[PDB]
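Accompanying notes for the structure given below.
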Number of protein chains: 2
Amino acid sequence: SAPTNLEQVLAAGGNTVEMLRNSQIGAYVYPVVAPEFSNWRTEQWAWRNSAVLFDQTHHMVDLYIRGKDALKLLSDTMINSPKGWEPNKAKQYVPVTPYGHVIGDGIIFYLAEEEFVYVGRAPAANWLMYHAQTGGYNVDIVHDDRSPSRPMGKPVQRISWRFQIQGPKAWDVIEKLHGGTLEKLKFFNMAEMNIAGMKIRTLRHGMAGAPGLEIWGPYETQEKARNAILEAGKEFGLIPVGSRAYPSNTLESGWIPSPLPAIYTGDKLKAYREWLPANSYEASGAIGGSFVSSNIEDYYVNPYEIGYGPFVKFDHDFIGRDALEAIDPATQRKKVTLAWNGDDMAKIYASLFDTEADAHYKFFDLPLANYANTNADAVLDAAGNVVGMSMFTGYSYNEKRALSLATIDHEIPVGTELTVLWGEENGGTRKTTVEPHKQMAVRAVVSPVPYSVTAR
Amino acid sequence: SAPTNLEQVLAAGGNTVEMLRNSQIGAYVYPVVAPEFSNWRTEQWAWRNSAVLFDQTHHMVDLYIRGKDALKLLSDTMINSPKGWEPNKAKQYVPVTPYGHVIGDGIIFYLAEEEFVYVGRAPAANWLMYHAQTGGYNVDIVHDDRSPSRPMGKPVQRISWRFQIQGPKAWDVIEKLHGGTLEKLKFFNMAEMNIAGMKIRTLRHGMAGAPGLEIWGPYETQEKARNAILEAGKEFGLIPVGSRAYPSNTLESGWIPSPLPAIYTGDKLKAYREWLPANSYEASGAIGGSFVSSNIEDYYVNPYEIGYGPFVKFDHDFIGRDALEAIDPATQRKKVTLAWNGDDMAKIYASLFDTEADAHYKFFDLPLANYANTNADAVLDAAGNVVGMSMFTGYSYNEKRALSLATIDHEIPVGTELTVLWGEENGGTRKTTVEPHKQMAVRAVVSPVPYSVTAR
């Protein structure tokens, strides 16, 4: 009798860490969008130097949440304050478990009265659906999964298309599309703009000091809007970004996309494990990197550790509030950027071209080097102690640096040189993304988030 | 009045070399098939160590050629001997111009009486269609283009699916599918096999000393056959190869896919230039690499130069026969593999991680480094003279070596160390695949084709 939910998967499947670190799921794919339109180096360059069109239509789960208790469902499950929240304002929704640990996160758009949409990775979407179905909420939900990883020529549909226009010249492009001045609202406030005779809803955004917009609409008008954007942007050098360059943007922005959903342990989470399908992200996904523990809870984070502390407001009842109130924020780990030593990167790549070596270092793909849903590399100080966890890894052509986002012990000063253990032990796990390799301790300098160059 | 054919494009567009070397076409893409299924290193490894399923359904043009003069059309345009050619035998069709130069090449399957299919890149397909339409042949042709480079979620259709099963364990997989012994015919002879209760046509193939098959059928049965192949092959470790690893296979096999179609000059080719669309491969494509000449004919090759000499048979009338008869085969350039120095590869990659350098070396993607339809890097001897042209470039995880296929002066001995000039001049051309960079002279050792390790 094959397992039908996560609880049965774990009961039948040995140590939880060993299962996730040897999963056969393969790469975490950003699907459908062409890998490259020009080349990923020029594409990274454009979001810092001209303008870019980010195609966000395919790599996130969307949950359309409607009804009388939609707001209450969100309030009951989020660390964020609901006080004063009205339509045309979005929030970065962060739910934690009864034990205080991050499940996931996403953007929640307050569209109209009793109308919300969640956009983000699968784990927080699963959490919302579970509470919607079992918590006695007068709410109706439409789940629109992210697109398949390998469509192999099949047609792909979404309910909505979602673009961002970003870069130092983004607002020039936006105003050209709109046909006049468009007011820059406060961050995450929503409005509308003109695009090719359509009224397109907007979300105020930005990056690297330059304002931009996220825009969306019904899937049927996607090509109409894309072609108008590309046409208007040629005057300003706007180019489309492909799926190869795209996810590396967050190494500069500083958002960690991939906390392990902290749901594998704890008696109060058993009912959720019994609800989660046996083929869910949680049951079928993977953990990759050098950080090894036999306890899966050692991979969990709480919101203070990955930069969500400022969102926590004890002004509403929510799951895990008691646990969060008990935490001392001043002693929690802190999110940082790690700037990887360029000479060590050179050593990693050189080993691919050594015809004599018994082994080479773990392949570091460009510009995104992750090789699992959840990334967990050990961060070490000079005495060999584990002082943090590196969670998202790649390279910026803008910086000419490899970079990772990490959470490290609070007392470590900016500018400190640590090491990141790159690669897995004993020749590598059985993940299909992993070729045989030996490990290397890469020197890395603690740097601010968002990244800014830091002296040693 | 916009140009409608290649002749008008060239009349209006300045120097032909400058146009092709600055084309905005972007990358030559191997479309639709997932970039990776496991990872490209493991995938390369499997075709030398277990078995692989190559998905060849999307990256080639197919021409279905039927009628009384189909064989005559082919005979009239090919260097190959037609004598004794009967159904269920395939040939590597190679057409040359009246001036003796290679237009392109592909595989032509003699399916039945008066029934052929061409499979290969666009240039030889365009040549056949041109002669079919203008040469007074009683023939009917169905053109099935390769799939679009960036489908962006649209459905994609072909008339036929096309797979290869290759590797040291390929025949074990084939016989398991067939349900019994299957005779290994002579190379490129065609037969049939059983797959999931269907009769599938086969073409005898192989690589690296191990026999294999190419198989095809109507697009509608693709999934039925793919799933049967993957299922039967699990016992032998067969895995699917994605589009990232796939094209690198030919660096080990030794076939050059990308000769420039030699059709841009010559009065007897003007009528063909007037037929070719303004958006054809010929008119819109690109040339990339360090080899610079202001004369486009300096990029042409004749069949002796890229290993097709043995196919030339003066036993039939064909276009360019007089030119080929006038050539001395003993003094022509010769196809070789160039094994790139691993320390120089390390230097190329190291420059991506230098935060101080004014420039870095041209980005060398893995495992395929090409950045245009047609590749042309200058090969130099120790005195700085140009002694050859490198035409297809990448890396083999099987060899732990970067490799290119090249044509070089006949007198150069195997084992000689030359240099390949990697990258373009003056910061790079305007091709959208090219980031700003400086050039490097990479040491390379002349080696046999198919590649085999050669001492300096």
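Residue numbering in chain A adheres to Swiss-Prot, whereby the residues present occupy positions 2-457 in order.
Recorded method for this deposit: X-ray crystallography, 1.9 Å.
Note: Cβ is positioned from N, Cα and C throughout, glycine not excepted.
Quick look at what Swiss-Prot lists:
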- A:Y31, A:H60, A:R122, A:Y247, A:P248, A:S249, A:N250: substrate binding site (BINDING)
- A:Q57, A:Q93, A:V120, A:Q165, A:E215, A:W256: (6S)-5,6,7,8-tetrahydrofolate binding site (BINDING)
- A:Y29 to A: Almost loss of activity on vanillate (MUTAGEN)
- A:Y31 to A: Almost loss or loss of activity on vanillate (MUTAGEN)
- A:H60 to A: Almost loss or loss of activity on vanillate (MUTAGEN)
- A:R122 to A: Strong decrease in activity on vanillate. Loss of activity on vanillate; when associated with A-147 (MUTAGEN)
- A:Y247 to F: Loss of activity on vanillate (MUTAGEN)
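Everything Swiss-Prot records as a feature, shown here on the structure.
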residue : record                                     : contacts (Cβ under 8 Å, 6+ apart)
A:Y29   : mutagenesis position                       : A:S259, A:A287, A:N371, A:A373, A:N374
A:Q57   : (6S)-5,6,7,8-tetrahydrofolate binding site : A:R163, A:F164, A:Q165, A:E215
A:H60   : mutagenesis position                       : A:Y31, A:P32, A:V34, A:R147, A:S148, A:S244, A:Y247, A:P248
A:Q93   : (6S)-5,6,7,8-tetrahydrofolate binding site : A:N81, A:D106, A:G107, A:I108, A:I109, A:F189, A:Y309, A:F312
A:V120  : (6S)-5,6,7,8-tetrahydrofolate binding site : A:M61, A:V62, A:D63, A:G107, A:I108, A:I109, A:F110, A:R163
A:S249  : substrate binding site                     : A:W41, A:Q45, A:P368, A:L369, A:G395, A:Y396, A:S397
A:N250  : substrate binding site                     : A:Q45, A:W48, A:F55, A:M208, A:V242
A:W256  : (6S)-5,6,7,8-tetrahydrofolate binding site : A:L406
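According to DSSP, A:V120 ((6S)-5,6,7,8-tetrahydrofolate binding site) sits within a strand segment. Under the DSSP three-state reduction, A:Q57 ((6S)-5,6,7,8-tetrahydrofolate binding site) is assigned to coil, being neither helix nor strand. Those same-chain residues not listed among A:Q57, A:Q93, A:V120, A:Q165, A:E215, A:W256 yet with C-beta within 8 angstroms of the centroid of the (6S)-5,6,7,8-tetrahydrofolate site C-beta atoms are A:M61, A:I108, A:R163, A:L204, A:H206. A:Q165 ((6S)-5,6,7,8-tetrahydrofolate binding site) falls within a strand when secondary structure is assigned with DSSP.
Cβ neighbour counts within 10 Å, taken over all protein chains shown, single out A:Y247 as the most crowded of the mutagenesis positions A:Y31, A:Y247. Of all the recorded positions listed here (A:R122, A:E215, A:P248), it is A:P248 whose C-beta has the fewest other C-beta atoms within 10 angstroms. Binding-site extent for (6S)-5,6,7,8-tetrahydrofolate: residues A:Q57, A:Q93, A:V120, A:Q165, A:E215, A:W256, maximum pairwise Cα distance 16 Å (rounded to the nearest whole number).
Of the residues the record lists as binding substrate, namely A:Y31, A:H60, A:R122, A:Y247, A:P248, A:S249, A:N250, the two whose Cα atoms sit farthest apart are 16 Å from each other. In the shown protein chains, 24 other C-beta atoms lie within 10 A of the C-beta of A:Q165 ((6S)-5,6,7,8-tetrahydrofolate binding site).
Secondary structure at A:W256 ((6S)-5,6,7,8-tetrahydrofolate binding site), taken from DSSP and collapsed to helix, strand or coil, is coil.
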